Amino acid sequence: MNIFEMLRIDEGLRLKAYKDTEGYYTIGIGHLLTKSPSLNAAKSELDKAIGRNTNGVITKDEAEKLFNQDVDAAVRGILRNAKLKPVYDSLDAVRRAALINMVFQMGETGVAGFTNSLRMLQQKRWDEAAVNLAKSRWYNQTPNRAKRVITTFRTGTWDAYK
Ligand SMILES: [Cl-]
Ligand SMILES: [Cl-]
């Protein structure tokens, strides 16, 4: 198991523009296209991202291509971020994967916001950080996924995913 596999399970794979759990236009493996309630705006972004006249649909290859880009941007975003980097640096491999997952989903800014949890993670207080993570809009809105990510942090294993 690895990050790609992990995120592929959490996000799914849709080749046709759909709306996310917050109603935003997304496509592929959780690739956000736009917040804007407009499908054309969606289609526009989409063609702009793929580089062709898509008509709201992409191929698997395409989908995977956006995913590679996004996973890469998420890692680099963490390593760039003053608040995240040290957390990341302090973590073992499995847990790093959990942090990347949160970053892929909510953005670096969103995550940089779990100040308290971050600190707990850095201090290796697993159970406490898990509890704290749960007190969030995130957990409340996407509780199942949130639980898998939270368990991964708590345990340092991939059990939540097997
Ligand atoms: Cl893009
Ligand atoms: Cl969920």
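Quick check of the header: X-ray crystallography, 1.8 Å.
Yeah, the Cβs are placed from backbone N, Cα and C, and that goes for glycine too.
Listed in Swiss-Prot as a mutagenesis experiment, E11 to Q is described as follows: Complete loss of activity. Under the three-state DSSP scheme, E11 (mutagenesis position) falls in the helix class.
Contacts of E11 (mutagenesis position) defined by a Cβ separation under 8 A and a same-chain sequence distance of 6+ are given as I29, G30, in order along the sequence. Swiss-Prot gives this note for the published mutagenesis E11 to A, F, H, M or N: Complete loss of enzymatic activity.
Residues or ranges marked as active site, proton donor/acceptor in Swiss-Prot (evidence: experimental evidence): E11 (among others).
Secondary structure from DSSP puts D20 (mutagenesis position) in coil. Where Swiss-Prot documents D20 to C as a mutagenesis experiment, the accompanying text is: Nearly no effet on specific enzymatic activity.
For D20 (mutagenesis position), the count of additional Cβ atoms within 10 Å of its Cβ stands at 15 [all protein chains shown]. One entry in Swiss-Prot concerns the mutagenesis experiment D20 to E or Q. Its note says: Loss of 99% of enzymatic activity.
Here the residue is the original one, while Swiss-Prot reports the published mutagenesis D20 to A, N, S or T with the comment Complete loss of enzymatic activity.
What Swiss-Prot records for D20 (among others) is active site, proton donor/acceptor.
Under mutagenesis, Swiss-Prot gives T26 to E with this note: Complete loss of activity at neutral pH; covalently bound substrate. Classification of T26 (mutagenesis position) by DSSP places it within a strand.
The 10 Å shell around the Cβ of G30 (mutagenesis position) contains 19 further Cβ atoms across the protein chains shown. Under mutagenesis, Swiss-Prot gives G30 to F with this note: Almost complete loss of enzymatic activity. The enzyme is destabilized by 1.5 kcal/mol.
Among the mutagenesis experiments that Swiss-Prot reports, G30 to A is described with the note: Almost complete loss of enzymatic activity.
Around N132 (mutagenesis position), taking its Cβ as the centre, 19 other Cβ atoms fall within 10 Å, counting all chains. According to Swiss-Prot, the feature substrate binding site maps to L32, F104, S117, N132.
Looking at Swiss-Prot, the entry for mutagenesis of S117 to I says: 500-fold decrease in enzymatic activity. Non-local neighbourhood of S117 (mutagenesis position): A129, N132, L133, each in the same chain, at least six residues away, with C-beta under 8 Å from its C-beta. Reduced to three states, the DSSP call for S117 (mutagenesis position) is helix.
In Swiss-Prot, a published mutagenesis experiment is listed as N132 to M or F, annotated 2-fold decrease in enzymatic activity. Reduced to three states, the DSSP call for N132 (mutagenesis position) is helix.
Annotation of the mutagenesis experiment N132 to I in Swiss-Prot: 5-fold decrease in enzymatic activity.
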Three-state secondary structure, which DSSP defines for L32 (substrate binding site): strand
Nearest-integer angstrom distance between the alpha carbons (Cα) of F104 (substrate binding site) and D20 (mutagenesis position): 14
Per-residue Cβ crowding (10 Å cut-off), top of recorded positions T26, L32, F104: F104
Distance from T26 (mutagenesis position) back to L32 (substrate binding site), taken between C-alpha atoms, in Å: 4
